[PDB]
Amino acid sequence: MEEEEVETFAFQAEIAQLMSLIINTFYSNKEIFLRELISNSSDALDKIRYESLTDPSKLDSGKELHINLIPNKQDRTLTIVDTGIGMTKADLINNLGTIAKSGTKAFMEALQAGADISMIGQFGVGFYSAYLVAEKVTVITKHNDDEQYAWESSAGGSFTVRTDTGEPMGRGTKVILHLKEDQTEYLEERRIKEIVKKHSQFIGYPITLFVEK
Ligand SMILES: Cc1cc(C)c2cc1C(=O)NCCCNC(=O)CCSc1cc-2nc(N)n1
């Protein structure tokens, strides 16, 4: 019998409250979740690109800088993969739930005052827009300085971190969105193309879309 170690964490209370606002409030422009995730991937790709200017050995783990979009109707998942800088275990725990960075409180309060969801990325909490369309999010990441980890949350105030048992990545991050039953439009080629063309036209890395037969 295989034994796997899991670490469970509570979201920092303001992040939990922001997540509750995103999950329990209707917002009309939900499609921006994809812009936010592609933006995070592009930022991660910039970090490894700029670091590689003085240290080419940082690309030993992979020299291609790109993004893949993978919908899967059977699993009801939309996956965004990049070959960006990735996150170490510390980065993952620090940035994906235990610390409310400046932006979290300001945006949470802006949403409580009736603001739209559109500017979420400006407040540095764009990742959490995944919860407009997903009931569960899994983040797989690999940084040069560490092992491959899997973060996962179905909201409800908690998340888990474990060393990943899935397919290997040389370096980068994979965000797997387990879509809500009424948000399956985001598995459609036409809808994904619409959103990429509307919101991510100027992304400086190539995006490959895998279209299901
Ligand atoms: C909340 C959050 C969630 C994810 C999944 C990423 C970044 C952040 C974030 O706001 N980090 C704030 C810190 C700045 N971002 C980084 O340093 C990138 C680490 S790699 C990376 C990180 C993320 N997503 C991808 N695709 N690659």
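In order, the residues displayed for chain A correspond to 12-224 in Swiss-Prot numbering, which applies throughout.
This deposition comes from X-ray crystallography, 1.5 Å.
Each residue, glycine too, has its Cβ placed from N, Cα and C.
For the mutagenesis result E47 to A, the note given in Swiss-Prot is Strong ATP-binding. Strong interaction with HSF1, HIF1A, ERBB2, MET, KEAP1 and RHOBTB2. No effect on interaction with TSC1. Sequence-distant contacts of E47 (mutagenesis position), defined as residues of its own chain at least six apart whose C-beta falls under 8 angstroms from its C-beta, comprise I131, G132, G137, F138, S140, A141.
In Swiss-Prot, a mutagenesis experiment is listed as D93 to A, annotated with the note Impaired ATP-binding. Strong interaction with HIF1A, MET, KEAP1 and RHOBTB2. Loss of interaction with HSF1 and ERBB2. Los of interaction with TSC1. On its own chain, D93 (mutagenesis position) has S52, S53, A55, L56, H77, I78, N79, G183, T184, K185, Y216 as residues at least 6 apart in sequence with a Cβ closer than 8 Å to its own Cβ.
Among the mutagenesis experiments that Swiss-Prot reports, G97 to D is described with the note: Abolishes ATPase activity. Non-local contacts of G97 (mutagenesis position) by the CB criterion (under 8 A, 6+ apart in sequence, same chain) comprise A55, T152, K153, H154, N155, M180, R182, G183, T184.
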Where the C-beta lies under 6 angstroms from ligand 1, the matching mutagenesis positions among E47, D93, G97: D93, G97
Where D93 (mutagenesis position) sits in the secondary structure, as DSSP reduces it to three classes: strand
